[PDB]
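These notes concern the structure reproduced below.
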Amino acid sequence: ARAXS
Amino acid sequence: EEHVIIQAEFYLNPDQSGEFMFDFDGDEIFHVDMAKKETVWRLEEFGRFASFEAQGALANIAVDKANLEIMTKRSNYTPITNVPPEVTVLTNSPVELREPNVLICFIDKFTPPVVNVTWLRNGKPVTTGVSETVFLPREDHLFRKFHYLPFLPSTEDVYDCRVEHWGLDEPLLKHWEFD
Amino acid sequence: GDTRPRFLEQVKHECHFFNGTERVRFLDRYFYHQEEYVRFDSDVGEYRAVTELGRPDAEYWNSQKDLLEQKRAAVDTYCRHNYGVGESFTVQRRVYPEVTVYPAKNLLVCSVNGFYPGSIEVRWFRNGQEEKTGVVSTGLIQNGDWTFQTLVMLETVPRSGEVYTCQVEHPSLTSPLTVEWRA
Amino acid sequence: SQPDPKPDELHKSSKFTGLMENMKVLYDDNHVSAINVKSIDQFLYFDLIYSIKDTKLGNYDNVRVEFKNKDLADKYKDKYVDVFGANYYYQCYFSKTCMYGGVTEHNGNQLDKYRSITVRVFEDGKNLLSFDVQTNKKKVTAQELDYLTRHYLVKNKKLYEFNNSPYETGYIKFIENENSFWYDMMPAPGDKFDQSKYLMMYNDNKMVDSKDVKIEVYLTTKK
């Protein structure tokens, strides 16, 4: 999983 | 069938605590433990089919704090209005005597994401066999939380899910027994 | 307990999928307490202030080109990427329900338990014929453990020698689940 | 106290595929060090943030110190402490550099002259090198001592070369009358080394008495 602040 | 995956997070002042979690259709895939920097899968099996660089999440939380600073000042320190939780306690399945079940305490529709929950069996604590979820986001941006208690039904026993929240002006005891 | 004011910052990056990955939509949302102050919508391309509190952030973020590029790619780099990684056990997860019918607590109750996903169709049948009459359902309860539960009872005064049935359709099953209980 | 280790409990350098410079840098020259400082802020409840000015090279200005739990962060919160430890930049996040534990009460925890702690080095069960490390604190963290010992070993023993290590397995133990604990001085098997997670062992802020602690380093050259 890749994370997107 | 629409599906939705959300990367939810938050930072709370002055508690200085945060959360980072992934959600799939309202359920938690996993959340990150900030102190241990490990990814806690909601279900054990999930880690077998996937992974996540748990530490990258701190970058997000670090910025979310940064923005709370800015944001809390642009609104001129308007704090948050507390919203006490709606507590419910229902069985994980139909109840039958001497037949193993699970008591669930649905804490929902509330903010800030801080709460004290204690299970009581016959007016006294139960610090063993219990588990719990972190704060799950709601569509309206409030939260819900689950607390669980595995048990053997019996007329002999009575239970209370005790919850303390700042929106309440006194602890709350939702009862559950066998009639 | 306390009363010392609390400040809450919420952030949500949403990936909305339609018909698999045929139509992905990315939402980058920021909240102050329960208030959404600014947001980026993939079907829009730029940041829009949701409330006046976000006007400043929207005007500034929308001026950074590197950042915008990145949010615009998100539907692929983020949404679609993650879908393909978790679909294996989220979208394709299936747990058949355990159906139970018992008189009641005169209500003939039908309890469908521990199933997943959400898609579910529970009907009641009076001696073979459907009953859209007096059927109170307790919506669709979420257990918090990737399991769902729901109770659907039949309001009725049962006669003798009359079959009562509860049919349950569900993605996890090939044939519909049926629990017949006459009297 | 803690059980002494057994051959297979320790990681072997000959299993770590990645670059060894990454452990090396945690123990040569650069490290965090501040006398008489005070927590200016916090990121999370289990960490304190310091404003440690640097004019040596200035790779940072603000340091984040993380602890095992909140009790510790509160113990040393609004107090003047002495800071010392191994720092990392890689995935340090807070709102420069990061570290674990390493704090120590300042006042009272002093003495005008440096004490010497003995370090007998056992290469393959054989004592071929004994040396002393100094400290001017009544109570020291194991971390400060650990860093001093290893820093000496990478310069005089090539403990951690750039590619690998001239040794298979290695471990540093501390002895204090009853108690005696050790740390696995080698990287875990893998194509990569997570500095943050390794440095986390120093997060319990373990301390010792500079008058009773004796250090022992046991190494096994790769045969």
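Using Swiss-Prot numbers, chain B covers 28-206, in order.
Per the header: X-ray crystallography, 2.5 Å.
Using N, Cα and C of the backbone, Cβ positions are placed for all residues, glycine too.
Annotated features, as they stand in Swiss-Prot:
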- B:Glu65 to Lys: Impairs the interaction with HLA-DM complex, CLIP dissociation and peptide exchange (MUTAGEN)
- B:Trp68 to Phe: Decreases the interaction with HLA-DM complex and peptide exchange (MUTAGEN)
- B:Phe76 to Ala, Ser, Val or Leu: Impairs the interaction with HLA-DM complex, CLIP dissociation and peptide exchange (MUTAGEN)
- B:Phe76 to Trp: Increases the interaction with HLA-DM complex and peptide exchange (MUTAGEN)
- B:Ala93 to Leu: Decreases the affinity of the interaction with TCR by more than five-fold (MUTAGEN)
- B:112-204: domain 'Ig-like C1-type' (DOMAIN)
- B:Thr115 to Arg: Decreases the interaction with CD4 (MUTAGEN)
- B:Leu117 to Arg: Decreases the interaction with CD4 (MUTAGEN)
- B:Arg125 to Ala: Impairs the interaction with HLA-DM complex and peptide exchange (MUTAGEN)
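All features noted in Swiss-Prot, drawn onto the structure.
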{"residue": "B:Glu65", "record": "mutagenesis position", "Cβ neighbours (10 Å)": "12"}
{"residue": "B:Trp68", "record": "mutagenesis position", "Cβ neighbours (10 Å)": "19"}
{"residue": "B:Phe76", "record": "mutagenesis position", "Cβ neighbours (10 Å)": "13"}
{"residue": "B:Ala93", "record": "mutagenesis position", "Cβ neighbours (10 Å)": "15"}
{"residue": "B:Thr115", "record": "mutagenesis position", "Cβ neighbours (10 Å)": "14"}
{"residue": "B:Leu117", "record": "mutagenesis position", "Cβ neighbours (10 Å)": "17"}
{"residue": "B:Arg125", "record": "mutagenesis position", "Cβ neighbours (10 Å)": "7"}
Listed mutagenesis positions (B:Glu65, B:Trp68, B:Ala93, B:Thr115, B:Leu117, B:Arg125) that sit near chain D [CB under 8 A]: B:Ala93
Alpha-carbon spacing, B:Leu117 (mutagenesis position) to B:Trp68 (mutagenesis position), which is rounded to whole Å: 25
Candidate mutagenesis positions B:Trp68, B:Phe76, B:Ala93, pick with smallest Cα gap to B:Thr115 (mutagenesis position): B:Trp68
Interface-adjacent mutagenesis positions, chosen from B:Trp68, B:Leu117, B:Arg125 when a CB lies under 8 A of chain C: B:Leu117
Summary of DSSP states over the domain 'Ig-like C1-type' (B:112-204), given as helix, strand and coil counts: 0 helix, 51 strand, 42 coil
Proximal residue to B:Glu65 (mutagenesis position) among mutagenesis positions B:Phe76, B:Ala93, B:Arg125 (C-alpha distance): B:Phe76
Residue among mutagenesis positions B:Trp68, B:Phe76, B:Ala93 with Cα closest to the Cα of B:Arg125 (mutagenesis position): B:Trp68
Integer Å distance between the CA atoms belonging to B:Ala93 (mutagenesis position) and B:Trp68 (mutagenesis position): 27
B:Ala93 (mutagenesis position) versus B:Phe76 (mutagenesis position) - Cα distance in angstrom: 34
Coarse DSSP state, helix versus strand versus coil, of B:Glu65 (mutagenesis position): strand
